[PDB]
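Worksheet: one structure, shown below.
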Amino acid sequence: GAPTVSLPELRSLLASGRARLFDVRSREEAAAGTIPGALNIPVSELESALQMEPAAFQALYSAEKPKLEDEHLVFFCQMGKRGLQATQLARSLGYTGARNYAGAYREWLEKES
């Protein structure tokens, strides 16, 4: 649950059903391709997403709002910086399970088989 998650740990958390992914790039970036399973919440929307009521989150994002007690809420962008910003923001609002995939989408693409 440390502030950064590495790719090997992330791959095992995804295979076990224990991590949720959040692509914090813009909508036009995420629409062009993302890490499989990732929910797009652009970093500029993330504060409002974490503050809004659960039913409003479901309406806008078509997924269930995370809970403060969740583990392995993994944020990422393509090169680390927005993922870091998002992780810090989420932690600051009480999401102790927020972690940054610092290697980010470019590493994901680089290490994909």
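All chain A residue numbers match Swiss-Prot; in order, they span 3-115.
Structure determined by X-ray crystallography, 1.0 Å.
Any Cβ shown, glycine's included, is placed from N, Cα and C.
Taken verbatim from Swiss-Prot:
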- 17-115: domain 'Rhodanese' (DOMAIN)
- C79 to A or S: Leads to the loss of catalytic activity (MUTAGEN)
- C79: active site, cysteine persulfide intermediate (ACT_SITE)
CB contacts for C79 (mutagenesis position) [other CB atoms within 10 A, all chains]: 25
Residues of the domain 'Rhodanese' (17-115) by DSSP state, where helix covers H, G and I: 44 helix, 13 strand, 42 coil
